[PDB]
Amino acid sequence: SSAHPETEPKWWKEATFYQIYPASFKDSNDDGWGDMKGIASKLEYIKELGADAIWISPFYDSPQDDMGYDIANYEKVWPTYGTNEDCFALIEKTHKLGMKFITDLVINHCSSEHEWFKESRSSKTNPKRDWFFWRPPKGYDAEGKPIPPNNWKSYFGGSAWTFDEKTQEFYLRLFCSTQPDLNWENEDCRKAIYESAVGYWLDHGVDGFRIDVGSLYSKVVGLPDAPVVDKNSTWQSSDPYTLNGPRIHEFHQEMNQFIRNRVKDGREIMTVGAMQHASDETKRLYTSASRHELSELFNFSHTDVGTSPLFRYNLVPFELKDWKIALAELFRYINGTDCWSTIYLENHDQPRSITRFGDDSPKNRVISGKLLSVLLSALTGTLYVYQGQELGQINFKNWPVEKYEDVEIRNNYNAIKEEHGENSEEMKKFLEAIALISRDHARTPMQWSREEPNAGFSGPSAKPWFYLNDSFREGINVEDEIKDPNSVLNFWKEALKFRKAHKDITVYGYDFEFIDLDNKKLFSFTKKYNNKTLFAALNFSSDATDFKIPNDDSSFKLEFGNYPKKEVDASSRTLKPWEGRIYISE
Ligand SMILES: OC[C@H]1O[C@H](OC[C@H]2O[C@H](O)[C@H](O)[C@@H](O)[C@@H]2O)[C@H](O)[C@@H](O)[C@@H]1O
Ligand SMILES: [Ca+2]
């Protein structure tokens, strides 16, 4: 491990994070929206699961056009969630339970309701005009409508620009129309961003930040038209000119130094960047400890599988090997470096992992949920568990499109309708994809009980902000799973116990090697830590599947798996349907 600087222990390397989506976690006052007192009331549940830290998605004052990722005030909690004091009490309670607290840092853009933007948009001459990207129309079209400055597509569909009638110019918004991008080329803007979004929260005791689209802050000068890579779309990906831009490392170094200089008590702050995609070299420039940029990053290749590189909401075939390789992209690059990785399958933007990568049928949802837990338990990096994942939550089924809340659904739907028609092949493909891929599969209220109609998320008379998944009725809920020794929840508790007990090779293991990479069913690998070898054999299939241990001997002991403990033959070399096993040799 001397040749593996990545094995140097840090609290944030070996912490298991639990991600909370505040709108959907726990409602304490029957208004149908989750809130801070609701979260506080369930911290003991999170601690008992085996979490070491929490990350709460944005709870700052926000119109909710993008459910909190459109921030009107970095220094004020959204009143529906609580007061600033409620948040501080929540951070303290988290801390007194022995857990760390990270907050979501959303500074690529703010709400158009933010005072900075209200000032910026007021005139062409005010001191905050250049805190955003304002450009005149390219010209006007034959119908008299202004033409946007370039052809860039919003992440949620349609143009990435919004016309302002008052000043007769467009402003850039890569996200929804009320999320204007902040201009990081303006130094006064950067400094104000740091004071408000970063310094305020450091002053109030956060242990770190999850950094939202951290790879988008640097725009290529001129904001040029993007190449036409999609010939069936008016608007084109801005990625070449917005993703990992020329100043992105300069910006992250400056922000890292701001944090180091603002912390008052010498505590160690973790930053995890939601960086989307980056070559391994770029990842190393971000996460190498000696670069003083990020602690670690999320890379989305593993959650991209089965979706068109041209459009998230067009499904394409994938095979197990594609997902194996994509998962390995999170962590192989850190081998023999001072970098660090993340490990996760779910978050507030993703559908449920059982539905995507296991088998969500009544027959197999439990065992395949446990398989995914076995897999995640064994991988190197900071592990993240998303609310409901520990219950084996699955996608909702058979929802009409109008039932979806997500702005990403609404905007993409309207873009397709405008470009192709509601009754088009393009629309049919979109509707097929949302049933599998929508962010809303992550966003239905947390299922605490089998109580009708709100599953313990709120009182029985409350109207939840968003519809409940019917799965609560089928026993996917905290109350039912605690009592069931065979539940996915109880399994996750054991998986986190196993991971911690063997953390040297589970969290800090290196020299990862695939075994039988091409196998369409078997996901198998080895890792090392000094004299120890970990071997995983994981059967992502309803078929039984053979495996081999490289250099097989009697030294490989079965240490963890998802089939009943007393019924597994460790010496056998065939996995039952959806069976996973971790062996360790020392
Ligand atoms: O703050 C806007 C937006 O940023 C983050 O996600 C960016 C993008 O990431 C992936 O590509 C997903 O598939 C997209 O749906 C996301 O828009 C936040 O995580 C996201 O919640 C937010 O809306
Ligand atoms: Ca509430």
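Here chain A follows Swiss-Prot for its numbers: 4-589, in order, are the residues you see.
So how was this one determined? The header says X-ray crystallography, 1.8 Å.
Placement of Cβ uses the backbone N, Cα and C atoms for every residue, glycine included.
Residues or ranges marked as active site, nucleophile in Swiss-Prot: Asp215. Among the mutagenesis entries in Swiss-Prot is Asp215 to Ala, noted as: Abolishes catalytic activity. Record note (Swiss-Prot) on the mutagenesis of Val216 to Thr: Can also hydrolyze maltose. Quoted from Swiss-Prot, the note on mutagenesis experiment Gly217 to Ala is: Does not alter substrate specificity. According to Swiss-Prot, the mutagenesis experiment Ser218 to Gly carries this note: Does not alter substrate specificity.
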Winner by Cβ contact number (other Cβ atoms within 10 Å) across the mutagenesis positions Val216, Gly217: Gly217
Other C-beta atoms that fall within 10 angstroms of the C-beta of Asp215 (mutagenesis position): 18
Cβ neighbours of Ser218 (mutagenesis position) where a neighbour is any other Cβ within 10 Å: 23
Of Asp215, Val216, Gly217, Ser218, mutagenesis positions neighbouring ligand 1, Cβ under 6 A: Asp215, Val216
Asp215 (mutagenesis position) - helix vs strand vs coil (DSSP): coil
